[PDB]
Number of protein chains: 4
Amino acid sequence: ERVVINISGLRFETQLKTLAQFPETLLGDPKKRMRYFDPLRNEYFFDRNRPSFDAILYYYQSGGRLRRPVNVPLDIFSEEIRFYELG
Amino acid sequence: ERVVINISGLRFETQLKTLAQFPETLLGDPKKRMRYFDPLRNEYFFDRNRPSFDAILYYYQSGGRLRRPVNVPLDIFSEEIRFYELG
Amino acid sequence: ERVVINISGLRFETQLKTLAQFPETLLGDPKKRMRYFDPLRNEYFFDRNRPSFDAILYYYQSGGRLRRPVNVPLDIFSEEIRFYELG
Amino acid sequence: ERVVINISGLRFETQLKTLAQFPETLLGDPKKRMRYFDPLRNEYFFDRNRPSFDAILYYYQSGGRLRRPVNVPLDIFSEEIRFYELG
């Protein structure tokens, strides 16, 4: 019921149901996240910006609240949002 | 005597006596926190905001000092404060 | 030649030589830091503020540069400085 | 195909090809980074500033975007920049 998301070495753990909330997104679509699944470690791996992920995951956990970590530039965080396809 | 608290993959460790300080809180109440306890991993697990937790734990360690992390929005942090029943 | 310092669950790793640079401090003095040694895990455990520690450790690594993390309140960081006895 | 980079206990993971992009840098030069490789743990280790590395690694992942973390002083980050040889 729980999933491990490895962002450049930083492991985040959440429930499937938390992600499955927004099925249109990369993480919420089994078809899309599959492409980042690592069978060797049974986790998803993204070679991307780490500080941005706290906010991406919180978007799901909070049921829709998307905020930019004051410590991550707007342009950088915007590219992350597009990548995770939250829009 | 060591307590392990897993916030979305981020591991925190403190002493039982540290949490015991405030028994009327979710973490200070063994009855309340047990609902998040994972016997097979010997840790409590919360599918919640990660940056907010440094301040939640500092509250107990400092003996009552509640500070909001400049990098966590007032409303987001206020939600966490409520959930952990610090009031 | 390496030592693990566990700050409330957050593991930091450094060389003995790095700490030794300042023998007058808590971590630089074998007799002082020994009180926090955890045999069962082969690491030194401190039930304290996590964000402050990045700067405490860097003070040794940099050979004497003490900077406050913009994200840690001055009064809070000051107390940490006293506890680690950097003065 | 994946490399582990231990920065004072904080583990980062990325793809060799990500680092290979800039062969003239310390991390991109297999001759320069070898000095920090720990054969035993199969990771590179640097006893350095932790907060600066998100930006150092991001430099590679972004294809050349070098941004200073708002929470890390200009002089400190410039020093890390010189060490990793990104200039």
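Numbers in chain B track Swiss-Prot; the residues on display, in order, are 33-119.
Determined by X-ray crystallography, 2.1 Å, according to the entry header.
Cβ coordinates come from backbone N, Cα and C, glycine included.
As recorded in Swiss-Prot, the features of this protein are as follows:
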type	residues	note
MUTAGEN	B:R34 to L	No effect on channel opening
MUTAGEN	B:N38 to A	Alters voltage-sensitive channel opening
MUTAGEN	B:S40 to A	No effect on channel opening
MUTAGEN	B:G41 to A	Loss of channel activity
MUTAGEN	B:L42 to A	No effect on channel opening
MUTAGEN	B:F44 to A	Alters voltage-sensitive channel opening
MUTAGEN	B:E45 to A	Loss of channel activity
MUTAGEN	B:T46 to V	Abolishes interaction with KCNAB2 and strongly reduces cell surface expression. No effect phosphorylation in response to increased cAMP levels
MUTAGEN	B:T46 to V or A	No effect on tetramerization. Alters voltage-sensitive channel opening
MUTAGEN	B:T46 to D	Impairs protein folding. Loss of tetramerization
MUTAGEN	B:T50 to A	Alters voltage-sensitive channel opening
MUTAGEN	B:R82 to A	Loss of channel activity
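Structural mapping of features recorded in Swiss-Prot.
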residue: B:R34; record: mutagenesis position; contacts (Cβ under 8 Å, 6+ apart): B:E45, B:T46, B:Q47, B:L48
residue: B:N38; record: mutagenesis position; contacts (Cβ under 8 Å, 6+ apart): B:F44, B:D70, B:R73, B:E75, B:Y76, B:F77, B:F78
residue: B:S40; record: mutagenesis position; contacts (Cβ under 8 Å, 6+ apart): B:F78, B:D79, B:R80, B:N81, B:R82
residue: B:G41; record: mutagenesis position; contacts (Cβ under 8 Å, 6+ apart): B:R82
residue: B:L42; record: mutagenesis position; contacts (Cβ under 8 Å, 6+ apart): B:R82, B:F85
residue: B:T50; record: mutagenesis position; contacts (Cβ under 8 Å, 6+ apart): B:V35, B:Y92, B:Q93
Please report the number of other Cβ atoms within 10 Å of the Cβ of B:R82 (mutagenesis position).
21
Among the mutagenesis positions B:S40, B:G41, B:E45, B:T46, state which ones have a Cβ less than 8 Å from a Cβ of chain A, giving them in sequence order; state 'none' otherwise.
B:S40, B:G41
Suppose we call a site close when its Cβ is under 8 Å from a Cβ of chain C; which of the mutagenesis positions B:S40, B:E45, B:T46, B:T50 are close?
B:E45, B:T46, B:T50
Around B:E45 (mutagenesis position), how many other CB atoms lie within 10 A of its CB?
19
Local backbone state of B:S40 (mutagenesis position), from DSSP in three classes:
coil
